[PDB]
Each structure stands twice: as structure tokens, then as C-alpha cells.
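Q: I am attaching a structure below and will ask some questions about it afterwards.
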Amino acid sequence: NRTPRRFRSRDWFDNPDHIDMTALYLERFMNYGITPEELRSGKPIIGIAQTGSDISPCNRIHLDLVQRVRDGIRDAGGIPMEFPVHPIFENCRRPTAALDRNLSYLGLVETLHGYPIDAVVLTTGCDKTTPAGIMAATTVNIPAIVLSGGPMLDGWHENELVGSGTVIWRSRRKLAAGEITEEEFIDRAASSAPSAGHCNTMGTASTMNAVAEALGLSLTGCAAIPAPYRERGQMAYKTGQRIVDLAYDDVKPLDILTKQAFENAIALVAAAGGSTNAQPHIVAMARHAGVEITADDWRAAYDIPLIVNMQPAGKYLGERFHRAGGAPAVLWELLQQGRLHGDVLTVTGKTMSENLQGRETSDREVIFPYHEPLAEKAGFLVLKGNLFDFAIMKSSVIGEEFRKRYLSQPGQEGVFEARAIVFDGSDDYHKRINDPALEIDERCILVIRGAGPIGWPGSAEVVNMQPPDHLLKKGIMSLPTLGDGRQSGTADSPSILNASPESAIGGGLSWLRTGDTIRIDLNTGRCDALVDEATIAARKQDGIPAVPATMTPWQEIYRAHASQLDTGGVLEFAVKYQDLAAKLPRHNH
Amino acid sequence: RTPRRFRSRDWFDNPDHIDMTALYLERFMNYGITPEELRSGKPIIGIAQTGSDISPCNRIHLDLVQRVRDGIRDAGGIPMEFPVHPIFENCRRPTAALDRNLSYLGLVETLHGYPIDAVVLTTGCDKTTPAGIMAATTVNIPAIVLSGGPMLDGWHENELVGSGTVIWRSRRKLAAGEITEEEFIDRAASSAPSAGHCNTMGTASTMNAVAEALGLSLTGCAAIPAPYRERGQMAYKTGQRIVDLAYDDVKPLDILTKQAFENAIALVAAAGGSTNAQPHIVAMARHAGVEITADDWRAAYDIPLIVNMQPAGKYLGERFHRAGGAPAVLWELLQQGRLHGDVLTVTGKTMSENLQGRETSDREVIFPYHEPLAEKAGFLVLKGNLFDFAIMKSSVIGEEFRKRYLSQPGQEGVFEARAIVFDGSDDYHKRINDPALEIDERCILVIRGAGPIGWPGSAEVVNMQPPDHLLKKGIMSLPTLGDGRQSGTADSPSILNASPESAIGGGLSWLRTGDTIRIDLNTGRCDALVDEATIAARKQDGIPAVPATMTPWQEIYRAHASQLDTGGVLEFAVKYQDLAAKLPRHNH
Amino acid sequence: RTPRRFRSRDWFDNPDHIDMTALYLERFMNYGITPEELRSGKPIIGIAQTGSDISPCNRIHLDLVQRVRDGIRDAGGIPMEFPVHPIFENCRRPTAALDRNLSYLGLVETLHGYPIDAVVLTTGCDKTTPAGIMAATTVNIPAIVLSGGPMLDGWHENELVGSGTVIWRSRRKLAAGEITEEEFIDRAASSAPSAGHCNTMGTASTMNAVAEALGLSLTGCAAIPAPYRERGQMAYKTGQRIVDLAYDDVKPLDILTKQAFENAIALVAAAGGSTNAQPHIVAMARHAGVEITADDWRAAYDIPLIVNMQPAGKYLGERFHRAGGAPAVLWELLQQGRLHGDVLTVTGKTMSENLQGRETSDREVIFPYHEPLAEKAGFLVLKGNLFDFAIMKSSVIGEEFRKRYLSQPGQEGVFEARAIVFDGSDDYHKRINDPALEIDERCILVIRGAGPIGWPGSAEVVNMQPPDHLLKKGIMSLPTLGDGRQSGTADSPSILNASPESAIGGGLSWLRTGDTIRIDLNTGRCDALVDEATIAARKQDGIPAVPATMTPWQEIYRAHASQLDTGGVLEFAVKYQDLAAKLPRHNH
Ligand code: FES
Ligand code: FES
Ligand code: FES
Ligand SMILES: [Mg+2]
Ligand SMILES: [Mg+2]
Ligand SMILES: [Mg+2]
């Protein structure tokens, strides 16, 4: 198995030319008890990028699991080095945690490339830490492997399942409809988080962790294990064993993250009822590995049926999903219908197909068979028009009442027209949504603008807007929704999302006005404002709607270099840098 | 916050011996504690840590302890974590029942010998809960129990698989050749999915509920599964409360009255608890100076089964907790006047006030008293010419068993069985499938030499299964009798804890294979049909052999341990009471 | 290396019991251990953890245990950490001496009753080193000692303050009024500047040096200050080497020969070690089935004082380590043919190959054997009519003491003094300055009722200081005699460990205040000049009283502890040897 190699660590700890610098490098790494024989025996230094902390409750389980990773690395013959990254906690980070993925990315590459690190174990959980980690590891391109934290346990409130995130959106409706009070709202929310781990619905965190499995970047079965199961700590051990293997065999990210691998992830996202936030993230990771993912790569997957019976699209939560076989069971379903490139290489050292043998699900209540699924055409639906060149709609989440109301008229199905109610940001929506002067009814479409990477800044999860109270009290639970921002992966709103280019850089949403008529055609992928070419340029000369001034040093940088979610809201200058571990850096003294 | 003058101050602020105060304070600062911390007069809160790598059922406390410390600090105490002697019931051989008294001795020493004003007793695995309470009673400084909690539900092939109970059910399946040997090892592993203790209503679940029923933990502390966020929140609230108990000076002997033990006896019956609760409750009471007699157990025989949990019922710890846990069970008993609700608890309220609003939320799990899972779920006390005290696990009689033995016409509750006697569990596993014994469905399987003295430490070996050939005919259980114990996770309706045991000359010593036993659950009698003349002839042959004492502690144990009917205590130790009423000598 | 059937496999891989294998395996995985780990056949390495908040001298081990774990894993073993009974010498009352045998009992149970193949014994505070080694020997599985090391140097007003020694020096500065009560407390505080044990050549520093001397720990592991990175590097190395010892089956009884204890006895004398080493070394020897007699102590008497460390000398643990530590001190002993340099050690090499190259690098701290600090530094045994064994701390005889009592031009080393007799230390503090006693420079202060049965657990109360009026006259110390002990940090040339102690009828029971005692350091005699007739008449008046037994463990101790001369062991316990050669029964 193990044929020796001169790891880049050896350029610090056994440098041929400079023996002064070598001694300078060994000296302090021994100040808490590491012996010289450890740092000088030619074992690989395995970094562990720690994401858990008191400020990051979704990832904090990695504070206890890190010990299992250390044990794996040491049994298998490496030397572990745990170190931190910029923290990211989506629930409390303001203005939004989307700001942090790129900032964490920058700091991880500096560390991975700047220290005597050979391979890495990326610890992941909360929404944006999985892409931030993978993005950084590929730019540097040293052998990497993802270790997922896992979701929380099932939450219960009065004998009822209660999913993280989705409990907030359902409780916003019942509090408006006067069916719950302000303390039941807080208490149902608290019941949604019964343990350590990330959101327990199929939101961004469960999606991005299933993605890394589909991408072949973590061991089989890693994504779905709930954080407090001992399975998770066993998995953390085996991941520590595996990463030294990947260091010796020299299996880098750029060997794994081919376009075919990204197409596998795309397929998985759709079959699993995954989050629309997966789209900016999968593109961002693709770009940073020099792969181009286009709007046609998403249309490819639209006709994947929904097969996992998990909130927000379905019924159960992360525990039932993982007991049913989690991501490998979903991938197996797909592989059987030829929707997977089964011959890609994975960090297991086998091929996707080889990994998936035996992974047929064990709970058909939870993971449905491909041919008798839960819903057809569950993939994202990219939409085009005069309002934006690209956006996606959460097809997996169209309710049957929503279907009957808009997508069901006898001659024209999948097509409907609605009256725009436009809001400039989240605060705007909350202040005017119940203003009867706007006379809102069942044939309106709620529109929000200024919530993109530039407008907010960092795109914001504010598109899952709810009907005004008077409509909620009539039983109308959702109206169509559209905006240039995002929504929580836990939303059960069939929104049109991630509209690029956003309003704030002169996308079509900059000139739309309340009372206009929007025409949605889901058969053809088109969404248009019925507003003539002449009126359009009259509005355009009034200028772009206003957006808040820059507030922090990082926001100035972000607003300067961030792309649109079309291409993954990436630091556009940064994609250029590839395989940085090929060249060494200069000595520091 | 009065403040009072805590015994710790005799170490850290003694105005007689200033040299000693300097000597006592010096080293306690060598990891960064400031003098204001130890010299301000805040109480020192000992935390008795039971969790370790070798104690996986209690290891959750390695994490929880930081929540306890935060609560002590918020409330104005100074925490002081220290360990006790490790106990891990599954791997400790010859038996972990040796360890309960050894852990008692050490913990008494630590609490009395050091400047500790009040203790948080972390509990979990079988024996850790009585051992902590016994010790905290003898020293009698303010004390509170913090339970660890069960593991989460175990699943294998979409079936609920319970800690411990899987092993016994797997033993019957492997013998009937229905599962492989790596499948046995497999489903055992499926039953232990997380940190925590046995997720069935075993000894840990029973004993931790008993601590709640005694009044020694905050309401709802017993049942919270170990990995729940709620368990961490409970550990914080408990750290707060122990500081208060230090100031209000609420001590074990203030709480462990005869009524509180009667309440605990009610709950064990209602909850389908382990029969190992019987020795542990008699031990705890003795060390508190309270007498628990066989008639106190008989008083709880007619309490109905209330909780629908393996091994007696269906679900595991997670469902029991979500339906209300121990408070929901105590609420049921309170409504029927089966509880003394006026007793004081460590919450600062009476049991009755703690229980208001605690009616269950899930009647599939915690049945109503008046239409329950089954009636007469209490332990049934048996006596006769083979022992003066044994109990039968009533809550666990199945329908086939009640048909085959308990339903003789005109004579219901009385049956007779032909004894097949084994000396140790090795002897059982060697001759149970020897056809020479010609075992029928009307035999009683008997094991002896497994009590406190015989094994030594009583051993969980009485849940013997039928021979291979009976299991293939659909006979899943014969009646069983022994002077040892069984796992609280057992679903055998055994007659257990037979005192006096065979090794000190109880009736089991002269029983022979072939003898007939007449059991009658109406009279409470269990008697071998052998005439006094033949008994005498047999007695003269001497007592059957038991192994030689093999470690120093076994020798101490064999010399001082009492019989299970009196708690298996160190007999000399129960005379020691309220030790914190007297300060120890200075050490220099 | 060559594979082995470790005893753990009897749990994790049983041939005839797959049910028990599943039951033993399942819960050991509930915090993430994989089946590949517990079934691969790698040895299971116990780590006997002694640190905690209540044990500040050993607390360093809670951060070093990770180093130990990493080394066990780099070497192919599976680490299993677990606690023992906590011991903290400074605060434990009535004495930490009661704990050594208690800790001993629990660790035997743990090592024998669980699947442990080899153990690392973390040590530090006084009693933890003998207690560990005693238990590892009784069970006799491959063992190794990891020492926590002493605290950093203490400075107070630009002066070295040593742990412990600063207390006894301050008690004199307080009666002579040179310091206030609150600078006493700051002075003691300055003595403890970091983690670690006492930084003087007290019992901790002695016993860890004894451990290395016996070949039970790696070369140079003893004197490394706890906060040094050398100490975590040593813990890693120790984790590695214990795996090797497990495969090579290098058991305690292979190492602990009479030749090894003799090497230890030499090192103690040569280093000015604590008198407490004598009962601990005898205790370890007995548990190793080795006899160590008063003659073997005499054989070390004439060894010079080589180490310039408080109490006897000047420096503290830091300078001693920088000078090459116990290796340098053994190297001296080697070249003068005072070691058995070819005994086996847990290093693989023999003691001679261990010390090749270990000559001290600082002759200001470790002196050459032939131009030494002082001569005849070993303990000096004394027989007599007051006791059949005692020892005197020859190493701390100062200039004035030698002049005032040991320098009669006729017969040097003989003197006679008047006995002032106190019954326990409280008697001392309430009468030492009672002027009706007429105490002068020619009195001997005597304390009794302070042995194993008397106190109970021998107490450190013999280093009594002169009355206040003698201290103001410049007399810094008088002869001191007792059946108790004294801190190994004490600079008192006391006569200690008197067996038989008073409380069981030894000579000190009949001796009275005012009697004349004659000591002869040339014959090793100490006698109370009182005639046989007065002795018999005083015995009729009864042994002087002692406090009643107060805790359950005290009753066990008083009923089983031996005398300090035979090691203060539980005498019934030394007959148990090589326990790991028999397996315990299965628990279910
Ligand atoms: S808050 Fe971190 S996963 Fe949703
Ligand atoms: S083994 Fe610890 S509770 Fe059953
Ligand atoms: S107090 Fe622990 S070493 Fe002296
Ligand atoms: Mg999110
Ligand atoms: Mg048990
Ligand atoms: Mg001492």
C-alpha cells in the first residue's frame, strides 16, 4: 500500500539547502510535546480544518469528533494538525452568511498552501462550510476528504415532527392566521433543535453534504449520519485512516472533480428534493476546479423524480433518511436508471458504481422507487426572460393546492399570468405586505429585489415571502414568489430564485414596477414582464433602485469582486488560481 | 445566599491553625484558581464524575460536566470535579456487583476527607446510582443526582432493538439456528447507537427513575436520552440547584424518609422496573437508617404496569421520555392515592407540587392506571423451605407462560415443576443440552452459587433459556429460579435474589435435580417437596462448592457483604450515619 | 512483532461464547470506536488516570494523557483511559495515608476485571506511585510508570521557596514573630507556581525517582518539571514503549527483584529522599513477594548525600532535572559499585546501558560520590525497648544539631534527653508552650497515637518544632521521636515510623513525660531508661486512648493495616500474586 514519498512538509522539516531554516521550522511545533521523531520520520502532516465552535453550533460536534479523526490518522501512519477557519453560522450571521463563504475560502487556501500541510480533512456541516472547504482545497489541490457533521435528531412538538427551518416558515403563517401565539412560536422553534448537528430537514446543509458524497469527496454513507450517532464517530475514524492513503497515492481534488462528478451531484440534488442554494455552490466549486457548469446542465436534471420523503418537500427528517440508506441509497436508484456516471473515481479508491453495490434502500416509506416516485419533474427549472437571464424554481416543493390554482387551467397548463407586487428588500416587504392599499389577491406574484450578491450585499434568504394576512385567513397558503435573492434550503415555497443579473447591477428586475403583469411558462422555461420595449427604457432612465451603503471592510471587497449567482457568487479574480500546491512558496527568513 | 459557614472553611479559612490554612490553600491554586475563589466563602461543590473510556454508559458526563460547572458558577459556588471507582456493568468480570460497595467506600472517603460542601452525583450505568446515593447519605452533605440518560432507539431491519434484551432474544434465535454468529454480534451493535446507558427499562433506567421518585433529582431528570440537548440543559439547572441546596442545607437524610422509599417502590412496580432495584433500594434505605421489609414490597404487588417499554412492553427510552418520562408515571400513581405527595424533594417543592401538569402526552406509551398494560406488575415476594426471601418479576409473564403454568383449573396460580439444578452458569451451558436430563416443558431451571458470597458478588445468570430442542417446539421459556440475579433487561419471569443463598446454607444448597417445586403466587410460597428427614440426610453431605476468593477485594467482600434481601451492603457500614456532623483531624 | 493472544481477546473474541463476545463488544463502541479496533487483536492499553480538579499535583496528566494515547496508537495499541481513587496529600483528612491501600484495591479490580492487556500508571502526588505499582504487581500484566513531574521553581522576595519546606520554615518564623499571618499564606502560595507535585525532594520527588530506579519507567522520566515540553515528549515515548512491553510480555514480577529494590534503597539515601519511601518500598516489595528487612536499610546508611536539593540541600526540582536528574544520581552510584547495573528495565536495556553517558552536567547540584555534600546520609535504623524498628532522617542533620547532641568528646553519636510526650498533634499545639513543662535544649519531643491504627493511617505530625522560648534563644530544633511520620519536605532529623506504634501496645504506650531516653547512633539503639518494674506497672494502667473509628473504610483499615515497618499494607492482600494468570468468570 505505502510507498514512501517526499511530501511538501519535508521542505520545512528536512530542507536540503537551508538547515538553519529547518531548525527554525521544527523548533516551535514541539512546544506542546510533539517529538522530533514525529516531525522528521517522513510521515505526512494531515491538516484537520476545524469548523466547530461555540459560535457555530451546527458544526460544533466536530469538537468531539476531531479526536476520532486524529485516531484514524495515527493508526494509519500520519501526523494530525488541527487548525481553524473563519467561523460560519448561517442562522445568526448578519447581514447574511453568504458573505462568509468566500472569506473563509481565502483563509483556508492561505493556511493549506502556507504551512507544511500534505493532506487535509475538511470538517463540514452548516450550509456554507462544505463549499467553502472544497473550494479552498481544490485551489491548492492537495489530497482532501470531507467529513460531515450530520443533522440533528428528529424534533417533536405535541407528537408531531418539526423540522429545523421549516418550522419557522410554517409558524410565520400560523402566527399571522392567529392560530399560535408568540411563545408557541419560540417553543416550536426550540423543539426543532433537539441535539447537536445541522438542520435536520433536506436544506442546504443536508444537500451540500449529500453533494460531497455524490461528488466522490467523502466516504460512502458519510453525508446522512445524524451527528449524535456513534456511526458518526466511527465514520470520523475511518475518514482519518483514509486521508493518509489519499496522501500516499496522491489523489488530489482535481483528479476527482471532473465535469462528470458534478453531473452526478446535480442529479442527486434533484432526486433528493435538495436546496436551491446547491446551485450557486455547485457552480462555485466547479469553476474553482476549472469546470464549466451551464444552464443546460441544470435542464438536464429537471425530469428527475423526487424520491426522498423528507421535509420540506416531504414528510420525514434526517434520522429516517439515514436509516433508509441516506445518500448512497438515492444514488443507487439513479445509477440503476443510467442517470449516473458510475465509472468516476472517488476518495474511497473505488468507482461510484463500485461504491453503490448493495445500497438499495431499506425503507420504501422514505426513499421511493424511481419508477413509482413521490412527484415527477423534481429538478430545478431554469427560467429565462426579459427580467433575468437565469433563475431557478423549486419544482420539488410545488404544493397540490398551488398546482390547482395556477398551473392547472384547461387550455394553458404550466402557464399563468400574475400581477407583480414589488418590494425593495426584506424590511420593505414586512412594512407594506399587509397594507390594503395594494389590494393583493390570489392572482398576484410577490417580488423582492436588491437581495443579490451586490445589493444586500451577499445574497440573502428572503424570497420565501408569505401571502398577506387576509389571504392566509382565507386558507390561501402561498402565492407565487420571485426575487434576485435566495431562500432557506428549508423553504417549502416554489419560488423563482437566484435571478441573475440582480436588480442592483441593472438586471431586468431593476425596472419592474408593482401592477405589471408577469407571465410564467413552465413548459418552455420562460418568465416575462408584459411591458413594451418603449416603457422599459423610460423606467431604465430613472435608474437602478437604491441599495444600502457598504458597511464593513469585507463588504467593500466582496461587492468589488463577487460574481452573480449565475456563476456561483465567486471571487471572480480568484478562479484564475489553480493547483497552487505545484509551486512552493519562498522561505520566510 | 445567607451566607452560612460551610465545612470547607475549616480548610480554607481556619483562624486557629493559620499554618494549615496556608498548607490547604497552596496547591489548589496550581492550575489557576484565584485566592478570592477559595477564600470568599462560596460553597465548594464536588462533582462526582463517573464517566470514562472504560465507562461508556456514563461517558456522556465527560461532556455534561462543563454544563454542571457553568450552573454552579452562575449560582455562586465553586465546582470541584473528582472521579470515583469505575463501573461498567457489561464488561466487568466476575460481576459489577462487586464494585458498588467498593465505589461507596471511596466516595465516602472523598466527601468526608476533603473540603466539599455539597456534591453533584453523576449517574448512569447500573450500579453507579445506588453507590452515589449510599455514599452521599452516609456523609450527609447536600447532594443531588444528575442522570446521564439512555442511548437513542436502536433499529435493525426496521425493528426496535433494545440494549440487553437483544442479547437474550438473540440467544434463543441462535440456538434455533435462525441467525448466524456474526449476525448475533451485528444486532447487538445495532442496539447501542449513541452515548448513554441501556435504552430499555433495565437497571439504569429503573434506578435513575428511582432517584427521581426518591426526590433526589430535578423533575424529569431520569428519562432524557443522553444525547438530547435537554440533557445538557438539565445538567446546567442541576448545577444551579446544588448551590441552593448548600445554602438551604437540604441533606440526604432530610429527604430519604420511609415515605420517599415507599414512593420509589410504587414507581418500580408501575414502570416494569428491574428486580435489581430491590437490593439497591434496601441498601439505600439501610444507609439512611430506614427499614424496608418484605411487606413493603408486597404492598406494591397490586400496582399495574403503566409504561409500555421493553422488556415488559414495546418501546425504548426515547418514547418513554417524549411521553413524559418518570413524572408522567408518578402523576398516574399520585392520582390514585398511591403516592405520598407531601414529601420534600431537592426541587424545593413537594412531590405533589412537582407533579402538577405532568400527565402523559402519549397514551400508547404510558397507559392509564385504570385500564393499564397489565395488573399486578409489582414484584411478588416468595418464601419457603428453599429461601426466606425471593422476588418474581411479575410484569414480564407472557401469555404462553400464563397459559402453561398459571392457569391450572380450580387451582389458578399454583403449579409444580421438576427442578434441574446447576452450580454456576458454566454448568448450565455445559449440561442444558445433555439429553440425559430429559427436560420437558414442566421443568424449572434452577441455578445456585451465584449470590453475594457464592460467585462472589451476585451474578446475572438466572435468565436461563430452555434447551435447544424445546426452543424448536415453540417453548420460549421455562420457569427459572436462582440465588443470583438477572439483567434488568431480561424478559424472563424469574424468581430471583434468593436469600439466604446456597453458599451460606440456604435451602438451594440441598436441592437436587428431580425434586419437585410447588410455586403458588396466591400464598407467596415456593417450596421443594422433600421431607425434613431427607433434607437432613442431604445437609450432611455439605454445601456445594463455590470458587476460591481470587482478589483482595473479593476477600473483604465475602467477609462483610449481606444477603440480597438486606441490600447486599457491607454489614458493618450501615451503622455509620451523618458523618459530616463531625470534622476529621488535621493531617499535619 | 510476533502475534499474541492477549487476555482482552477473552472478552472481544471468545471461542465458546459468542453471546458474551457480542455483549462485551457492543457498548464499547457507543462513543465511536470501530469494530476493526476491538477485534484486530491489538493490545488494549489501560491508562490509570490520577489527575483531576481535586488532585492538583497529578492534574498535569489530563493534558499529557493525549500524548500517551498518541504514542500507544503510533505503536499499534488501543488506549483505554480510566480513573483510580483520588489522592491529594495536602488536603486529605485525617491523612492521605488511608488512601494508598484503598486506591490499591480499586485498581486491582479494574486491571483484573476488564479486558486490559497492559497499563500505563500515571503518578505524581506522594501515594499514587506506590499505589499504582502495588496494584500493577498484584495483577502482574505489563506495566510502566509515567511521572507528572515537579512544579517549577518557587520564588518569594528573590528567594527559592520549596513546596512543603516553606511551611515548616514559616511555622518557626511565626512563633518568633518575624512574619505576619498573611505573608505566611503568600509565602506558601509563592511555593506553588505551576502544575506538578512538590518541587523539593519530598515523597513525590522521591517515589518517582524510586520508580525510575526500579526500572519501572523510562530513563530520565522522574525529574522533568510538569510544564516542560520534555514531559509531554516523555509521555509519548511512554505510550509507545508500553505497547512493546505488552507484546514482549515484560511483567512487573520480571523487573521487581530484590536487586531492583536494593537499587531503589541506594538511590533514596543518595538523593536525601523522604523517610516515607521506607514504608512504600517495603509495601511494593511485599506485593512483589520480596522480603525487605531492616538490614537492607542498614546497608544503605553509609551512602553519601549527592543531591543539593531542599530539604537537605539548596536547590529545587528544576535544577535537579537540568543536572541529569535521577539518571545522574544513579550513574554516581554505579561507578562506585553500589548498583546492580545489569538488572532489567522497562527500556529493554539494562540499568547500566541506561546510564551510559548520564554523568551530571552540573556539579553545583549533583555532587561527586567522593567529594560529596555529606556522609552517612542513608536512613539509620534504631531498635530499642520503645519500638522494634524506627528510622532517622540522617540526611537533614544540621550543623547545630550535630554539635548540641551528637558531639560528646567521649562518645560521639550518643546522647540522653528528657521525654516530653504528646498524644496526637492537638495535644502538642495546646501544651508545647505550657511553661509548666520546663522544656529546655536537653528535651526530646515525643508524639504517639499516630500510627496506622492510632490516627488512623500514619500521620505526618512528628516534625514538631521547639517551644517559642527556645526558638527565640536561637535553638532551631530539638530531637523528635514518634510512631507517626513527617512530610518528606521536612528538614527535621526526626526518628520516625516507630513500629509497633503505641496504639497496639508498643513501648511508647508506657513511656511518660520526664523519662530519660538514650539514643546511640553507633549501635542503632534507642532506650527509655526505666526499669522493668515500672514498665509492668504502667502497662496495667492501659494503652493511651485514640479516636474511635469514624468512616467505614477506616474500620476496614484499622482491622487489616500492618505496621509501617512491614509497609503499612493490608496484610491479607500480599498473599495474592500473579492474578492475571487466572481468568475471572463471565458476568452473564
Ligand atoms: S443553521 Fe447551520 S445548518 Fe441551518
Ligand atoms: S451496561 Fe451500562 S447500563 Fe447496562
Ligand atoms: S501535595 Fe501532592 S505532592 Fe505534596
Ligand atoms: Mg442557508
Ligand atoms: Mg446489570
Ligand atoms: Mg506526604
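Per Swiss-Prot, chain B residues shown: 8-595, in order.
This deposition comes from X-ray crystallography, 2.7 Å.
Every residue gets a Cβ built from N, Cα and C, even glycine.
Below are the features listed in Swiss-Prot for this protein:
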type	residues	note
MUTAGEN	B:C64 to S	Strong decrease in activity. Does not bind iron-sulfur cluster
BINDING	B:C64, B:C132, B:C205	[2Fe-2S] cluster binding site
BINDING	B:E96, B:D133, B:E467	Mg(2+) binding site
MUTAGEN	B:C132 to S	Almost loss of activity. Does not bind iron-sulfur cluster
MUTAGEN	B:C205 to S	Strong decrease in activity. Does not bind iron-sulfur cluster
MUTAGEN	B:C450 to S	Slight decrease in activity. Does not affect binding of iron-sulfur cluster
Q: Near B:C205 (mutagenesis position), which residues of its chain come within a Cβ-Cβ distance under 8 Å, counting only those 6 or more away in sequence?
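A: B:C205 (mutagenesis position) has long-range Cβ partners B:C64, B:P157, B:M158, B:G169, B:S170, B:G171, B:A211, B:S212, B:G495, B:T496.
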Q: Write out which of the listed recorded positions, namely B:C64, B:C132, B:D133, B:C450, B:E467, lie with a C-beta under 8 A from a C-beta of chain C, sequence order kept, or 'none'.
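A: Near chain C - Cβ to Cβ under 8 Å - we find B:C64, B:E467.
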Q: Please report the distance from the Cα of B:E96 (Mg(2+) binding site) to the Cα of B:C132 (mutagenesis position), rounded to the nearest angstrom.
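A: B:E96 (Mg(2+) binding site) and B:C132 (mutagenesis position) have their Cα atoms 7 Å apart.
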Q: With CB distance below 8 Å as the criterion, list the recorded positions among B:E96, B:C132, B:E467 that sit near chain A.
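A: Cβ contacts with A: none found.
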Q: Between the Cα atoms of B:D133 (Mg(2+) binding site) and B:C450 (mutagenesis position), find the distance and write it as a whole number of Å.
A: 31
Q: Other Cβ atoms within 10 Å is the metric here; tell me which of the binding-site residues B:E96, B:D133, B:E467 scores highest.
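A: Sorting the candidates by Cβ neighbours within 10 Å, the top entry is B:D133.
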Q: Anything from the recorded positions B:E96, B:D133, B:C450, B:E467 with its Cβ under 6 A from ligand 2? List those in sequence order.
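A: What lies within reach of ligand 2, judged by Cβ under 6 Å, is B:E96, B:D133.
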Q: Give the distance between the Cα atoms of B:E467 (Mg(2+) binding site) and B:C450 (mutagenesis position), rounded to the nearest whole Å.
A: 21
Q: Between the Cα atoms of B:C132 (mutagenesis position) and B:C450 (mutagenesis position), find the distance and write it as a whole number of Å.
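A: Cα of B:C132 (mutagenesis position) to Cα of B:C450 (mutagenesis position) measures 34 Å after rounding.
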Q: Given the recorded positions B:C64, B:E96, B:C132, B:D133, B:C205, B:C450, return the subset with CB under 6 A from an atom of ligand 5, ordered by sequence, or none if empty.
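A: The ones that qualify, in sequence order, are B:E96, B:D133.
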Q: For B:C205 (mutagenesis position), which of the three DSSP-derived states applies: helix, strand, or coil?
A: coil
Q: Between the mutagenesis positions B:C64, B:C132, B:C450, where is the Cβ count within 10 Å the lowest?
A: B:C450
